[PDB]
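Notes for the one structure printed next.
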Amino acid sequence: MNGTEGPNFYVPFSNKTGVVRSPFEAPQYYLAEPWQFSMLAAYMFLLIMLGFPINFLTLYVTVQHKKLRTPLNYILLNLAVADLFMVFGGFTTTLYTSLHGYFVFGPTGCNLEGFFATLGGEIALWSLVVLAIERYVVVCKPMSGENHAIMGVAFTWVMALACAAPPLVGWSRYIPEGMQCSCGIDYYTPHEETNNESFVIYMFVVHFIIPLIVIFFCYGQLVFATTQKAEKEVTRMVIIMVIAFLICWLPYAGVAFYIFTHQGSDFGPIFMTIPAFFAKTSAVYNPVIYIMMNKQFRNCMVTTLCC
Amino acid sequence: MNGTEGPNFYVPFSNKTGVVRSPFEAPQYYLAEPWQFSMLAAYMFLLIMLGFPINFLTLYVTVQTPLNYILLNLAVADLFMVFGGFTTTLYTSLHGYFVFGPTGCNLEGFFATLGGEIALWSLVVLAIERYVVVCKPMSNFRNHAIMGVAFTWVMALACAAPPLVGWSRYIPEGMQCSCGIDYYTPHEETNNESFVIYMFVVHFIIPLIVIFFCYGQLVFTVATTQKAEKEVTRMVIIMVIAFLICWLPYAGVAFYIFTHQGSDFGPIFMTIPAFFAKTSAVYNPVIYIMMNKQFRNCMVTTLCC
Amino acid sequence: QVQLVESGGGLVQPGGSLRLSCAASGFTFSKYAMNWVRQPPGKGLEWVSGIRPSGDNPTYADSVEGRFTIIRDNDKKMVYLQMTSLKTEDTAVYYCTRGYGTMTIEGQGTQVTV
Amino acid sequence: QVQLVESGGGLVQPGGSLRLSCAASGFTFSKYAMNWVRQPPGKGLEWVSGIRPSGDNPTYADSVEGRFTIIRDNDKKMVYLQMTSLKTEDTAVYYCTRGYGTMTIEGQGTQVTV
Ligand SMILES: *[C@@H]1O[C@H](CO)[C@@H](O[C@@H]2O[C@H](CO)[C@@H](O[C@@H]3O[C@H](CO[C@H]4O[C@H](CO)[C@@H](O)[C@H](O)[C@@H]4O)[C@@H](O)[C@H](O[C@H]4O[C@H](CO)[C@@H](O)[C@H](O)[C@@H]4O[C@@H]4O[C@H](CO)[C@@H](O)[C@H](O)[C@H]4NC(C)=O)[C@@H]3O)[C@H](O)[C@H]2NC(C)=O)[C@H](O)[C@H]1NC(C)=O
Ligand SMILES: *[C@@H]1O[C@H](CO)[C@@H](O[C@@H]2O[C@H](CO)[C@@H](O[C@@H]3O[C@H](CO[C@H]4O[C@H](CO)[C@@H](O)[C@H](O)[C@@H]4O)[C@@H](O)[C@H](O[C@H]4O[C@H](CO)[C@@H](O)[C@H](O)[C@@H]4O)[C@@H]3O)[C@H](O)[C@H]2NC(C)=O)[C@H](O)[C@H]1NC(C)=O
Ligand SMILES: *[C@@H]1O[C@H](CO)[C@@H](O[C@@H]2O[C@H](CO)[C@@H](O[C@@H]3O[C@H](CO)[C@@H](O)[C@H](O)[C@@H]3O)[C@H](O)[C@H]2NC(C)=O)[C@H](O)[C@H]1NC(C)=O
Ligand SMILES: *[C@@H]1O[C@H](CO)[C@@H](O[C@@H]2O[C@H](CO)[C@@H](O)[C@H](O)[C@H]2NC(C)=O)[C@H](O)[C@H]1NC(C)=O
């Protein structure tokens, strides 16, 4: 009796004491200190706070300019889209759930949080698969624009929904993680009824390993003036965009696997929730690069701002 | 009855139906359509959404002239509005009633009161300050600014505190989502009848006097010193123009109810101009960027590091 | 310091009559309104009747529509409820509230047992 | 399609003994943990005992600490509860739950009246 499994949920805390209650019913203040739930809402507020403006300006500026039709801008608009789906779809639920200290919205309330957290990561991942492929085709120059880019950005949504939808199908499921504020794939219970054991494989296989292959496959191709300045900074930004993505998603991915391996073991609520909430910076960091590094954007952003 | 009075509250809706309940207990979906409460939260979200960033950048950039002291003072009070007031009313819009409780109402009304009064008494300072520079009544006379921005808080708290003293009170208005001074009930226990006078006297009439007193000095009145003067003295105008646009409607309806206490008026009558006047948090800095060019330059400096 | 007397009322004949009273003390009486509210033996308070501060417009429930009738004396600080052609269900404890509310200041009321 | 039998149990000696059973059907049994949970006639469910999927570490409530004892057969898909030195308050309807939860999946239970 390390953790407490229920129909909907799994609380990483022993109900030897008798205290454990469903996070779809009562607040989970026996898990952690009540101020830490406030700290989550504080953190989670600022993700939504600097989430919308940075993404919305980046969304607006890209479309407003009839310029800025480079494959990079299509992807970094695609992200500005999904980052706003994260903010309004996911972060809202978890910021509100942080307040109450439990998924007050209900089982479907959990699905929201987990779904757009899943889209956000996958559309961020499969976009870096596209950025990997695209900088190989120009730099190494194997096959000698606009239509190409829009097809490959439609790819990211195709594959992200291959990952995010099935929990909602009923293969796997979204389940409250750690402090019972975030939601994510069921790494905890076998739930063979749900068959979620098999999904975790499928996800770490098709939606992690296959991407990271193709990323470093293309990165390994590039081991052996001004066109190439534009090339350099934007091909450098592809690198920094992945650097950030690895910083972001590794910790949670690690802990997610660690629990999948050691199902039923002794681990605290904060073990998982920290890297989970950390990985929700995916909404904000992506455009910050696109302004910081891409100078061509930064100019045009100020154009839109300073009319 | 026309309206339904309770210990804490006054619902502008007849309990002839039997339906009326306290807005410190149950949601008030009999008042308006439940989606209109969602529309409030939608509106009220965007005030907090463009409230914090515009005010926080304006607060940050200023600290990273008398005008800038005031328009930082506003960026301060506008953030007191956003985090103190708007949060409560955005959450109350969801549930459809002051779920936080009677003290939950006091929050909403208090920083709505500070925001208007610190915005008002700041325009009293902006009125005084250009009169002394443009018309030039006292020669070489512009730490002056810091003293006169401390004035705005002194006077705003003369207005906002007494409800919390127990002279007057904050009470849910209209859809029972905003809160404000009790214009509705006489509540002689609270003596709130007398306060409404005091407020429309000391915290409306006296300010608007001194504003147009100074504005009337520049009827006979209206190179680069005066370009800087002109655009910034023009901004003082646009800052008041906005303040009158904003606060008049609510101020009008507030008086209309004070006059016609116990009369037949709907929930939406008051709530619309009340929520409209909560744009005071956002519009002030938007002027300070839009009009003041000296700021705009240095804002982009902070942004584009 | 507010004090509402609850005079008039007692045991009355089925289909009889009775006049109620309510002496107000400790506030600007004419400056606001007054109501009548009763406590049925079993069910919650019924808002019986009400009247404006000036006294111009009285309002009644359907239950006692036209049978009961309300009027107030501003000079004397008093509120009356002339109940006529009574019934068994009119049996209740009547309170006179201020403002517009069913919230009862004072109390004991008047046990008008029909 | 899940099916948990709830065999073993009945009327027993004050200070007696009794062995319970729980034949699991319709899932990967060894992939799952299993518990025992009882329904006192009066008060809410007590989590009696539990054991890991491999069967390594059994855990008991202090109520039945060392008196009761839990063990499972992965091969046969069965869970047992050897109850010893019983008491009157051990009188309850015993259910075998999966996972770690006092969430009771369908079974007869077993009315062990002491
Ligand atoms: C708008 O209009 C509505 C119209 O209904 C109005 O609602 C009523 O509000 C009043 C309060 O102002 C409620 O009165 C109370 O009702 C209590 C019982 O209510 C429940 O139970 C009854 C049946 O018993 C149901 O019909 C009802 O639906 C509820 O579920 C009642 O207990 C209260 O009266 C007791 O308490 C008072 C105050 O302390 C006391 O003075 C009384 O004497 C009384 O005690 C009695 O004592 C005896 C002897 O010991 C005891 O045996 C008996 O149980 C007690 N009496 C009763 C009746 O139980 C009180 O009257 C009223 O129920 C509401 N009605 C409904 C249907 O909800 C709103 O207030 C108005 N809204 C606004 C904002 O203005
Ligand atoms: C962590 O561990 C705690 C330990 O308490 C669990 O809390 C108990 O959960 C069980 C779950 O079934 C509850 O059991 C139910 O109790 C009902 C009565 O409880 C109330 O009333 C009694 C007095 O009569 C009080 O003693 C008690 O405090 C409650 O206020 C029973 O009537 C129920 O029986 C009905 O349903 C069961 C279904 O199993 C049927 O078998 C019965 O025939 C009947 O129809 C039922 O037994 C128990 O009451 C809870 N205790 C508490 C705290 O009150 C937590 O659930 C657990 N947490 C998690 C997340 O797993
Ligand atoms: C609800 O509010 C309405 C107003 O919205 C109140 O109606 C008012 O009732 C008074 C008294 O009956 C009216 O006064 C009389 O009106 C006539 C005709 O307009 C006038 O000529 C007389 O000299 C007298 O003053 C008042 O006008 C009327 N207002 C309107 C415009 O409708 C009413 O009192 C409230 N209802 C209750 C009973 O709470
Ligand atoms: C809770 O998890 C802990 C590990 O965090 C489990 O501890 C193991 O206990 C078994 C004995 O039952 C030992 O063989 C292992 O060596 C322990 N691991 C270590 C190194 O700590 C424990 O079993 C779990 N608790 C229960 C009862 O489920």
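Just so it is clear, chain B uses Swiss-Prot numbers, and the residues here are 1-64, 70-147, 151-230, 241-323, in order.
When the header is checked for method, it gives X-ray crystallography, 4.2 Å.
Cβ atoms are placed via backbone N, Cα and C, with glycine included.
What Swiss-Prot records for B:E201, B:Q279 is Zn(2+) binding site. According to Swiss-Prot, the mutagenesis experiment B:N2 to C carries the annotation: Stabilized by a disulfide bond and normal light absorption; when associated with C-282 and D-15. Quoted from Swiss-Prot, the note attached to the mutagenesis of B:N15 to D states: Normal light absorption; when associated with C-2 and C-282. Here the residue is the original one, but Swiss-Prot notes a mutagenesis experiment at this spot, B:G90 to D: Increased thermal stability and decreased retinal uptake. Decreases stability of the inactive conformation. Swiss-Prot documents B:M257 to Y as a published mutagenesis change and attaches the note Causes shift to the activated conformation.
Ranked by Cβ neighbours within 10 A across all protein chains shown, the mutagenesis positions B:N2, B:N15 are led by B:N15. Taking the C-alpha positions, the distance from B:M257 (mutagenesis position) to B:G90 (mutagenesis position) comes to 22 Å. The chain break between B:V230 and B:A241 spans 10 missing residues, with the CA atoms of the two ends lying 16 Å apart. In sequence order, the mutagenesis positions from B:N15, B:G90, B:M257 that place a Cβ under 8 angstroms from a chain C Cβ are B:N15. Straight-line distance between the Cα atoms of B:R147 and B:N151 is 10 Å, even though 3 residues between them have no modelled coordinates. Counting 5 residues missing between B:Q64 and B:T70, the deposited model places the Cα atoms of those two residues 14 Å apart. For B:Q279 (Zn(2+) binding site), the nearest neighbour among the listed mutagenesis positions (B:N2, B:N15, B:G90), judged by C-alpha distance, is B:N2. Checking the recorded positions B:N2, B:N15, B:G90, B:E201, B:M257, B:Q279 against ligand 1 with a 6 Å cutoff on the Cβ atom leaves B:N15, in sequence order. The 6 Å Cβ screen around ligand 3 retains B:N2 from the recorded positions B:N2, B:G90, B:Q279, ordered by sequence position. Residues from the recorded positions list (B:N2, B:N15, B:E201) with a C-beta closer than 6 Å to any atom of ligand 4: none. Across the fold, the C-alpha of B:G90 (mutagenesis position) and the C-alpha of B:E201 (Zn(2+) binding site) stand 24 Å from each other.
Sequence-distant contacts of B:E201 (Zn(2+) binding site), defined by Cβ-Cβ distance under 8 angstroms and a gap of at least six in the same chain, are B:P194, B:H195.
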